[PDB]
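Participant: Below is a structure I'd like to ask you about.
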Amino acid sequence: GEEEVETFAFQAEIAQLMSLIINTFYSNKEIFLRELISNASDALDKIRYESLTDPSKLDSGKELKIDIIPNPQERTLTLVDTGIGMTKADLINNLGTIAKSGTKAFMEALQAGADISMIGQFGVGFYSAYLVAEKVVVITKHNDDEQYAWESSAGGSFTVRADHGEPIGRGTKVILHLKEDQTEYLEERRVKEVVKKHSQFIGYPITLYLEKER
Ligand SMILES: COc1c(C)cnc(Cn2cc(C#CCC(C)(C)O)c3c(Cl)nc(N)nc32)c1C
């Protein structure tokens, strides 16, 4: 009803990127974590910076953090930040619009012998989620907008709806529904090893949750 879903097509360039990400043979999948962590960090930087001018921007939650939560029984890995969040326009229009050129350069660079690990230099690392995820759900809440859920299982489309499930207050929760072959990422020990390798110096506390059972 009010949480009625609308389905949208990805920009052509982004659909091909995502296909390339899903169908290229590439073993170093763990780079997805660096990119999602990097995104969480920039969103937290943004809200911190804006809060300096206008401190009431933190009324929706003072704490600036990242939690990484592996759940084996649901086959999900979640990354939750208390960053700036995304508006409806961001999710439907602006993120796609901005990412076209990065996507097009990335693919050109791949043709010319760059590797998929370099996705972050092109501003489009979010889509490396599909190295490991069959489906990605993003819950997000920006100040003065309402909470939204974005979802996609690739194949060229995404859905956006109002989300009246549990309030996140402010931020983004990226829920990675992992592929059957990628369950190593549902163990804290693996997640820890990847965070130490690639994201040790992030300027926010990253709590790695321990799976309650394997
Ligand atoms: C819907 O899913 C996505 C898609 C399709 C593409 N990219 C991203 C990456 N991304 C982008 C975020 C943003 C923003 C808008 C500004 C920069 C104005 O805050 C943004 C934010 Cl605000 N937070 C996080 N964690 N990631 C973000 C996501 C999550």
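Note that chain A is numbered according to Swiss-Prot, with residues 8-221 shown in order.
The header says X-ray crystallography, 2.2 Å.
Just so it is clear, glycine is given a Cβ too, placed from its N, Cα and C backbone atoms.
Copying in the features that Swiss-Prot gives for the protein in this structure:
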MUTAGEN   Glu42 to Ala  Strong ATP-binding. Strong interaction with HSF1, HIF1A, ERBB2, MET, KEAP1 and RHOBTB2
MUTAGEN   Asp88 to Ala  Impaired ATP-binding. Strong interaction with HIF1A, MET, KEAP1 and RHOBTB2. Loss of interaction with HSF1 and ERBB2
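Help me picture where these features are in the structure shown.
Facilitator: Summarising the environment of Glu42 (mutagenesis position), the number of other Cβ atoms within 10 Å of its Cβ, over all protein chains shown, is 21.
Taking Cβ-Cβ distances under 8 Å and a sequence gap of 6 or more within the same chain, the neighbours of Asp88 (mutagenesis position) are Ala47, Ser48, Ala50, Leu51, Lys72, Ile73, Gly178, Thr179, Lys180, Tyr211.
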